[PDB]
Amino acid sequence: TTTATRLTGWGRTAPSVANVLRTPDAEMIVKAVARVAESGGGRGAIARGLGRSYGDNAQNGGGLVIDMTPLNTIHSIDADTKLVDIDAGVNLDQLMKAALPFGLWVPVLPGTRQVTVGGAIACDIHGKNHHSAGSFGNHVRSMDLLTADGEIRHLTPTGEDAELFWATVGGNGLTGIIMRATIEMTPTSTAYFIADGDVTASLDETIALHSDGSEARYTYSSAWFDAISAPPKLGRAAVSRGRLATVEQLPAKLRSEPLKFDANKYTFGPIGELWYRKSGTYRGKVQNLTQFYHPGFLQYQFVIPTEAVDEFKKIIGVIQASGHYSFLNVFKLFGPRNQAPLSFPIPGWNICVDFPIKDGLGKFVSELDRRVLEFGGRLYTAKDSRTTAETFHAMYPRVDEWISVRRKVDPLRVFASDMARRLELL
Ligand SMILES: Cc1cc2nc3c(=O)[nH]c(=O)nc-3n(C[C@H](O)[C@H](O)[C@H](O)COP(=O)(O)OP(=O)(O)OC[C@H]3O[C@@H](n4cnc5c(N)ncnc54)[C@H](O)[C@@H]3O)c2cc1C
Ligand SMILES: CCOC(=O)NC(=O)c1cc(F)sc1NC(=O)c1nc2ccccc2s1
C-alpha cells in the first residue's frame, strides 16, 4: 500500500524518508488514517499536495505522507452560484481551465498554478490581488475534513465548527486531511487583463507610489524591486498593476473567444536605464495570464505592518549591505487580514527575496528573523525551513488559541509533520 520515499520541499532542502501512500481511492485514505490512530499514534501522518512548499510542512520523516494528487475530480461548476465543488487534489491550473468556459476566475492565484486546492487552503495562499480579494481561505464556502477519529467533518466559515474551519485555513495540514471543498469563484467575462506599468527610481518612490491612493484603482498589484544597488537606487521597482478586462476593452481579434487561454554593451549604462524605464512604463496594455502574472537557493518572505514604514526601509537597507545578493525580488502591499489564527498575511509591506547559499547566510537570516519579529512582522511557513519555535510563536501571537483547537480535534497527535515538530505546533 505504501512506499519508502526520500521527500523534500521545493527548495530541494532538508531531506527526510517517509512511507508515501498514493491512492485515487478515498476509502484507502480513511483506512490508513485509522491504521495510524490505532497503532499508538507513532510519528503520525501528513497530507502532501504538489510539493511546492519550500518548507518541511509536507514531509514527515519516519511517518506517513499521504499524496493527495490522485484525488483530482472536479465534481461540479455552476455559473449561477459561482460555486465549484472539487477534490482537494485538484490543482489550480486544472481548475482555472475547467472554470473559464463558465465565465469563472480562480479568485486567488499565487505565482505558480502548480498548487493543489488542499495546499492552497492549508497555507492560506495569497497573490497579486490580496489587497482586493484577501487570501484563498476567504473564498472557501465549505470543506470536508478527515479528522483523527476517522470522521469526515463538513466545515463552514460561519455557524458551528467555524473555529475548526478557521484553524484549518493556514493550518499546514495539522487539523487533518482536506478531502473536498466548495469555492466561490470570481465572475469574469474575459481571460485577459488591462495593465498599467510604472517604474520608480528609489525605495522612497516605491513606498510613495503604494500609499498615494492609486492602489484602490487596481484589483491586481505587485513589483519587482532592486535589492542589490546602493541607496538611493536601492528599492527602485518595476510595478505592474491591473484588472480583469471586459469584452468591450479587447481588440476585435480577441472578442470572438474572450475566455480562451491557449547582457550586452548597453545594459549597465544610461541607455538601458532609459530602455528599462520606457519598456516598463505603459497604460492599458492588454495581457493574458502568462504576460501579466505567470511568465541552491533560500527563499525568504516576510511582511512588516503598514505603519512601520521606517522600519521596513531599514530592513531593506540591511539586506543590501549584507553581501548576500538577491536578484528575483517581489514586493506587494497586503490589504486586510482574515480570521485564521496562523494566516500569514497582515496589512503591510510584503517581500520575497531569494538568496544563493553562501557561508554566513544561515546566521544572517537569523538576524533578519529578529528584525522582522521586533518590527511586528512575521515569516511565511510555505517559504521557511530554518526559523525556531520561539521566533514563530512570538510572530503569531494567536498560536496558543490555534493549538488548543488542534488538541481538541487531534488528541493523540495523529497528524504530524517535520515543521510541526520544529515549530512546536504538535
Ligand atoms: C514558484 C513558486 C511560486 C509561489 N508563489 C506563491 C505566492 O505567490 N503566494 C503564496 O501564498 N504562495 C506561493 N508559493 C507557495 C505555494 O503557493 C504554497 O506552498 C502551496 O501551499 C503549495 O501547494 P502544494 O499543493 O504543492 O502543497 P504542498 O507543498 O505539498 O503542501 C503544503 C502544505 O499544505 C498541506 N496540504 C496539502 N494538501 C492537503 C490536504 N489535502 N489536506 C490538508 N492539508 C494539505 C500540507 O500538509 C502542507 O502543510 C509558491 C511556490 C512556488 C514553488
Ligand atoms: C512568477 C510570478 O510573480 C508574481 O507576479 N508574483 C506576485 O505577484 C506575488 C505577490 C505577492 F504578494 S507574493 C508573490 N509571489 C511570490 O511570492 C513568488 N515567489 C517566487 C519564487 C520563485 C519564483 C517565482 C516566485 S513568485
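Throughout, chain A uses Swiss-Prot numbering, with the displayed residues spanning 7-268, 284-316, 331-461 in order.
The way this entry was determined, per its header, is X-ray crystallography, 2.3 Å.
The backbone N, Cα and C atoms fix where each Cβ goes, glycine too.
Listed in Swiss-Prot:
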type	residues	note
BINDING	53-63, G117, 122-125, 129-132, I184, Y415	FAD binding site
DOMAIN	19-194	domain 'FAD-binding PCMH-type'
MUTAGEN	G17 to C	Significantly less susceptible to Ty38c inhibition. 34-fold reduction in catalytic activity
MUTAGEN	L368 to P	Significantly less susceptible to Ty38c inhibition. 7-fold reduction in catalytic activity
VARIANT	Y314 to C	In a spontaneous TCA1-resistant mutant strain, but sensitive to BTZ
VARIANT	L368 to P	In strain: TRC12; Ty38c-resistant mutant strain lacking Rv3406, but sensitive to moxifloxacin
VARIANT	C387 to S	In strain: NTB1; BTZ043-resistant
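Among the recorded positions listed (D62, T122, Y314), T122 have a CB atom closer than 6 Å to some atom of ligand 1, in sequence order. Close to ligand 2, meaning a Cβ under 6 Å from one of its atoms, is not one of the recorded positions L56, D62, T122, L368, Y415.
Looking only at the recorded positions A53, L56, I131, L368, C387, the densest Cβ neighbourhood within 10 Å occurs at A53. Non-local neighbourhood of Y415 (FAD binding site): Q336, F337, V338, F379, each in the same chain, at least six residues away, with C-beta under 8 Å from its C-beta. Inclusion criterion for the recorded positions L56, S59, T122, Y314: a C-alpha placed within 10 angstroms of the C-alpha of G17 (mutagenesis position); this criterion is met by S59. Cα separation, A53 (FAD binding site) to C387 (variant position), rounded: 26 Å. Just so you know, of the recorded positions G17, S59, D62, the Cβ with the fewest other Cβ atoms around it within 10 Å is the one at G17.
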